[PDB]
Amino acid sequence: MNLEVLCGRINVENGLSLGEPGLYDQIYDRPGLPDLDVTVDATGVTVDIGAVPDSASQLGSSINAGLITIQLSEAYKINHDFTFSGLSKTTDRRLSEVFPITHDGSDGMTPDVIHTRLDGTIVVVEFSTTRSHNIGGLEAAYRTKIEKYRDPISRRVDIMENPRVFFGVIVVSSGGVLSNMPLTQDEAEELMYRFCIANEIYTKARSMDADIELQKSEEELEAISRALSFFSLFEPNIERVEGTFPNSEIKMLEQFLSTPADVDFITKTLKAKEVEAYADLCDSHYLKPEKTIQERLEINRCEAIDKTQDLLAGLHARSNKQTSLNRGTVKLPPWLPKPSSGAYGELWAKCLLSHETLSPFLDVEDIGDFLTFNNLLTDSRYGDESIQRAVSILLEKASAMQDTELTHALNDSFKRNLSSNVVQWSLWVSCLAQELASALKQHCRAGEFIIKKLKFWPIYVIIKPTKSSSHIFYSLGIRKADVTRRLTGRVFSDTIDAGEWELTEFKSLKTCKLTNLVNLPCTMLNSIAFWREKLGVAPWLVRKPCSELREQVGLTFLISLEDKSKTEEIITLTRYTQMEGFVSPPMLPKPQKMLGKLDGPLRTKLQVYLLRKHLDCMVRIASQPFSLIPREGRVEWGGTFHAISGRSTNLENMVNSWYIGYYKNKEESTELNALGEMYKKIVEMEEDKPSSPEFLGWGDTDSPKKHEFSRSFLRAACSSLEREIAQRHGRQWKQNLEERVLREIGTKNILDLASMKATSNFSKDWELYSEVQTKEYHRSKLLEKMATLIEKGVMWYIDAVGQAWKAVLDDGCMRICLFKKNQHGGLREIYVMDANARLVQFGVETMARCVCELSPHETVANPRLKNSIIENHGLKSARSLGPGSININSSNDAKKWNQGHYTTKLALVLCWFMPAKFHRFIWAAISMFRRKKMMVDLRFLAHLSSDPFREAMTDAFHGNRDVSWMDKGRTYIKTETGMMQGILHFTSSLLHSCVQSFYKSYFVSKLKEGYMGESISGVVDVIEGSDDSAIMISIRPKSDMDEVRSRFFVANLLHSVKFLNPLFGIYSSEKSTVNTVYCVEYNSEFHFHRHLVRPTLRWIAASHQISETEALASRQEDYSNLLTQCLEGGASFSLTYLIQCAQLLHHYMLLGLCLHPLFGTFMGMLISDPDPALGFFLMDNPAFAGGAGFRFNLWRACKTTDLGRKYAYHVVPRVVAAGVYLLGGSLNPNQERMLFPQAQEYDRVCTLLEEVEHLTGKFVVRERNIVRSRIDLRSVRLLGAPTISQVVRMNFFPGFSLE
Ligand SMILES: [Mg+2]
């Protein structure tokens, strides 16, 4: 290459400059590494490098073949020298000659390249290297190299007249190249290729002489010698293991490594599991004898009608067959007063002074119209009364730091959503649910009634708590003359009448549904402000509800008031029904596969409505797909529609329709229904153990039997990943690995163990039920298990293991406990281990995380990749195919990941990537999992002692019918199979990559031989994390009629994955689209060829969590962090502000806005002093509304107002009761620099935003495609079309240009 043209790319204007850091990743495919013969002698290093095999990529021409030498004086820096040989115009020009001398000590320092231009501009070029695989080091070395010369260069140039100097740095590794100097990609790829062969030789010769590494650390050396003496003196009694834990025999491992793989048995099976597939495509897609594409969609249409009628019938046969019912979906009455400031009649007067399932035909027409015409969004009159005036006061004060026109234009829109009536209704509910939750735990005198009058409103309550503290009974009454308006619907509860009063019927409410009634008024203002932007209206206009909006704010109001699972489930299951329809011609959409998961017993008048609307979406899709329209160079899809209420919309409007019931929680709800379910999902495949340990690691099979695998494959899918590691990194990857592990286990201290981690107090004592009762459990933390350890003289982690392994072998189990939150799907179960077992399991993680971290696909240890595989597939395919090449991908799933994996094959698949000293250890840390014992709640055991699977448990108890997973009398549940969730998180993801690299090498060898004997041309990519995956195949067909035969051929390859999986022990699911064209979907982000769609509504709903923190002003660093999550999810700068004002209303309502009798004081107090840590809410700036964090806002208020001078020196109750109980006139630029470190940078921002303070713009349309793009200032990524003045102008509202 050349070094002068490269310097001729950069242009500096005046003063000093650095540029912008840019990263090039390894994208293009390199060739094989050349033969290396290295011989170190007394004279020096003798090197022999052969001739690299040729590539069509044309890399490796730079390195020249032959024999050379390096002097032993310069062997310690071979890596820095061999790589940059060409750019090494070694002239050794000092800085004292070309620059002034100001006595800064840098005069002697000589950069590696100095280039002087004719005009006078100078470029300062550097060169560096790194050996780490973490992209933190690639930035660390760059930043320290910057600091190496930042100060003296400035000190010298400030004296200079007519100044122009640039600092240019390069950092190269085999991971990625980070540079601030523009290059072509190829010129970074060759740098990486050369670094490979440099480091390989440095390692090879490093072994012979110890003085070469004339460095390292005096302390680091101690750690390696500390953690090397353990793995040679540790000794677990083998013959005592094989007797205790059922299937652990050290002979099985010594036969896995040594015996080779049976190739005469592999090539036969792949030929029988193939013709299975091709004889199943033609049977279920109607390909024989021959039929036009128009006739086949007519056979498919009539098969989808049969299956749905046999489902509706069987659900009718067992049901109290009726066609009428008087009920209400909203158990609360419709009332709407004006905020101010028959034994039931006598009962009120006194204190004043089933189990059957409905039928799928029920005449649900009440609900069918409340969605079209409803009185929910008509502005009620009294938008100026007590409660709304008390909020207008606390919004002006916080918004005084800015006073521009954007603010008065966005605070007069929010004050228009707070006045509609669906919010004015929701404010007197969410105040009632703060009384019921308050007096939930209180005193009971048999026959007690408590009376309470709601403030702000003329409504009365009557509580009556029971001893269960899991129920409560109320009833409300009003004067019948104050009820002015009502909410105009027939889905409501019917109120008893009195001549002068109106009452209700003493209903009852649980106590898990009270965190959901308090977050009501805040999740409405977010659902009005999200669906008025997607449709097209603007915040500063007025309109009429366009009747595509009544249904979405109407439907959200119903699912969130009937709080049940199994009704928020027939919606989220509409995602795999509609996602079929993107499927390509040689196949047909088949959404009938979702029957099953759709046969449950209905129990309301809503789940009947959502079920009939869902089936007619299955019939319409099965009859025609979403059609393709390739107008521009881009592609578009036509015919999309909403699911529930048939409509027509675009993509983003559909993709967000899924995710209508999502919401998160962490409260660990307890109810006998929920807990009884978890134990059902744990013991499912326990009675299906094969009971003949010959196919669990000893031999081969063809037809596995639901827990088994074939060993001859696990050797052929491990040794196919090992090649792909040996080429990206250099050969001899093993020793270097051994170093990383040892230093990592050695230096781990006992003073830094993750505390606050819960553990389990389960032992022999808690084993018989009768004798242990009325005796609470109360599991404890981990901080106290570090106590008794330091009290015996142990400060290094690797010394507390030896006592922790014997404390298990003398017991015989794991002693686990259980814990479960309530959020309707996600990660709802948590498995807690005792303390003697977290120590033996900490070791097998650092041993197994350092091997994932050097793999190309796997995306859970190296997070950077998730993005860079699917975007960099276009370019890599274009280069070796030439434009005009199609894309045919898929996206998969696994059904039972845990509960389905034997715990061998996770110990055999790891012991292959290990250096033969640890084999005795890990094979003994695993095989601790083949006998477990899990607790069962006590309240669960009580009710059971005195229909499906519950009549089996109480049967297994009491000494009746024998079962294997439980025992008689004892309080626990045995098990002998399967990993658990979150315990073996990292070794199990390593077994996924050993598989996916078996396909990527199986498909590639199949494309190489065509069907007639030709050869297709293609490019195969694979990516996969813990459970998901994807595959992407691109081809280039020469002529027509070969585009038709080469697309039928691929369709099988992606289809036959379903049959080849059970040979490794993985079971494919029925939620895995197959053979889509131009669209893929990896984790939750859908890539529609050129448009990236990301579901926003998921992050808007999970934006106001009950803040469980002690000191105020530590809440606001959460609140202001659940905000930058949404903005990166794709949301305007004008909406992200209207989501902020809703956090405010939530905040002050926790300090007691409508619960406490004295709030004028705490309201009149904060107006005088506005500091946080007393309870003031610092608001953002209208534009740039979620970019800069909390600091920026604390600093933009630190230099304007009173804060300056002062700075010159249940769950709902205890969040409130801790809340209200705790209640020179400037700064010199030297102390501010101490406090706010970048206070010199913020002003580069604060001066730009004061240019756009006025509301003026137009309407445009541009580029119709979106792309993730990185912004730097803190770093935040904003979704936008392909600076700060440009982003702030485009992202204020879609289709609008500010200023
Ligand atoms: Mg998936």
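Here, residue 1 is simply the first one shown, and the rest follow in order.
Structure method, as recorded: electron microscopy, 3.8 Å.
Using N, Cα and C of the backbone, Cβ positions are placed for all residues, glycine too.
According to Swiss-Prot, the feature active site, for endonuclease activity maps to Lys145, an assignment based on an author's statement. Cβ neighbours of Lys145 (active site, for endonuclease activity) (same chain, under 8 Å, six or more residues apart in sequence): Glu126, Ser128, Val169, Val171.
As annotated by Swiss-Prot, Mn(2+) 1 binding site applies to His80, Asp112, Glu126. DSSP assigns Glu126 (mutagenesis position) to coil in the three-state reduction, outside any helix or strand.
The Mn(2+) 2 binding site feature in Swiss-Prot is assigned to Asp112; the stated evidence is similarity to another entry. Within 10 Å of the C-beta of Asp112 (mutagenesis position) there are 17 other C-beta atoms, taking all protein chains into account.
If you look up Swiss-Prot, you'll see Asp1028 marked as Mg(2+) binding site, on the strength of experimental evidence. In the three-state DSSP classification, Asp1028 (Mg(2+) binding site) falls within coil. There are 18 other Cβ atoms within 10 Å of the Cβ belonging to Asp1028 (Mg(2+) binding site).
Using a 10 Å radius centred on the Cβ of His80 (mutagenesis position) and all shown protein chains, the other Cβ atoms total 16. For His80 to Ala, Swiss-Prot lists a mutagenesis experiment annotated as follows: Drastically decreased endonuclease activity.
Around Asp92 (mutagenesis position), the C-beta neighbours below 8 angstroms that are at least 6 residues distant in the chain are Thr110. Quoted from Swiss-Prot for the published mutagenesis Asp92 to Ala: Drastically decreased endonuclease activity.
What Swiss-Prot notes for the published mutagenesis of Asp112 to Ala is this: Complete loss of endonclease activity.
Record note (Swiss-Prot) on the mutagenesis of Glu126 to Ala: Drastically decreased endonuclease activity. Around the Cβ of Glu126 (mutagenesis position), the number of neighbouring Cβ atoms within 10 Å comes to 20.
Non-local contacts of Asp1027 (mutagenesis position) by the CB criterion (under 8 A, 6+ apart in sequence, same chain) comprise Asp893, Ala894, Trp897, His992. What Swiss-Prot notes for the published mutagenesis of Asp1027 to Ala (Swiss-Prot position 1126) is this: Complete loss of polymerase activity.
Record note (Swiss-Prot) on the natural variant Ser284 to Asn: In strain: SPL057A. Under DSSP, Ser284 (variant position) is assigned to a helix (H, G or I) in the three-state scheme.
DSSP classifies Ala317 (variant position) as helix under the three-state reduction. Under its natural variant annotations, Swiss-Prot gives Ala317 to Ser the following note: In strain: SPL057A.
Taking a C-beta cut-off of under 8 Å and a sequence gap of six or more, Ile478 (variant position) has these contacts in its own chain: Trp335, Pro337, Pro458, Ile459, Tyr460, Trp501, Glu502. DSSP assigns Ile478 (variant position) to a strand in the three-state reduction. Per Swiss-Prot, natural variant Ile478 to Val (Swiss-Prot position 570) is noted as: In strain: SPL057A.
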Cα separation, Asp1028 (Mg(2+) binding site) to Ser284 (variant position) (Å, whole number): 26
Deposited-model gap closure distance - 7 residues unmodelled, Cα of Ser946 to Cα of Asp947, Å: 15
Any further residue of that chain within 8 Å (Cβ to the Cβ centroid of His80, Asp112, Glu126) of the recorded Mn(2+) 1 site: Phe84, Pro111, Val113, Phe127, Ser128, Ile170
Filtered recorded positions, from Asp112, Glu126, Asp1028, whose Cβ is under 6 Å from an atom of ligand 1: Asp1028
Candidate recorded positions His80, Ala317, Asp1028, pick with smallest Cα gap to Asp112 (mutagenesis position): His80
Cα-Cα distance linking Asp1028 (Mg(2+) binding site) and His80 (mutagenesis position), given in Å to the nearest integer: 40
Cα-Cα span in Å, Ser341 to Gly342, with 17 residues unmodelled: 34
Cβ-Cβ neighbours of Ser284 (variant position) (radius 10 Å): 10
C-alpha separation across unresolved stretch of 75 residues from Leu353 through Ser354, Å: 38
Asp1028 (Mg(2+) binding site) versus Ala317 (variant position) - Cα distance in angstrom: 39
Cβ neighbours of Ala317 (variant position) where a neighbour is any other Cβ within 10 Å: 8
